[PDB]
Amino acid sequence: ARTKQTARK
Amino acid sequence: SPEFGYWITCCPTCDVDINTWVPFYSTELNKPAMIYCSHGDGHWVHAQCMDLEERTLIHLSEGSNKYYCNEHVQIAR
Ligand SMILES: [Zn+2]
Ligand SMILES: [Zn+2]
């Protein structure tokens, strides 16, 4: 699913 | 558009507010995590407002599975 702000920092 | 789209009222019980929001998920810093609901023409919702645990959200983000928000998840497809 498309998401936002789910990338690890 | 950097923040446009993030500060919407995603559902009737949406708790995300530009005037009160704070990070919840480990992947958040200054903006709420969001996930696309594939119902109808589709729409964006805040993951926290869906009571999605972090691993569930991350797994969804790492795959091709479509997501349906709590309001539309029970609708005949
Ligand atoms: Zn919301
Ligand atoms: Zn939906």
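Easy rule for this one: first residue shown is 1, then count along the chain.
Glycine is no exception: its Cβ is also placed from the backbone N, Cα and C atoms.
Taken straight from Swiss-Prot:
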type	residues	note
BINDING	B:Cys10, B:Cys14, B:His46, B:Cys49	Zn(2+) 1 binding site
MUTAGEN	B:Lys31 to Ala (Swiss-Prot position 440)	Binds PtdIns(4,5)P2 at wild-type level
BINDING	B:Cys37, B:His43, B:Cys69, B:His72	Zn(2+) 2 binding site
MUTAGEN	B:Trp44 to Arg (Swiss-Prot position 453)	Abolishes binding to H3K4me3 without affecting phosphoinositide-binding. Impairs enzymatic activity of the RAG complex
MUTAGEN	B:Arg55 to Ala (Swiss-Prot position 464)	Leads to a strong reduction in PtdIns(4,5)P2-binding
MUTAGEN	B:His59 to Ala (Swiss-Prot position 468)	Leads to a strong reduction in PtdIns(4,5)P2-binding
Nearest of the recorded positions (B:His43, B:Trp44, B:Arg55) to B:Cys14 (Zn(2+) 1 binding site) - Cα to Cα: B:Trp44
Subset of B:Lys31, B:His43, B:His46, B:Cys49, B:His59, B:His72 (recorded positions) with C-beta under 8 Å from chain A: B:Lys31
Residue pair B:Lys31 (mutagenesis position), B:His46 (Zn(2+) 1 binding site) - Cα distance, angstrom, rounded: 10
Rounded distance in angstrom between the Cα atoms of B:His72 (Zn(2+) 2 binding site) and B:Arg55 (mutagenesis position): 21
Entries of B:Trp44, B:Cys49, B:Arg55, B:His59 which, being recorded positions, have CA atoms within 10 angstroms of B:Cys37 (Zn(2+) 2 binding site): B:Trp44
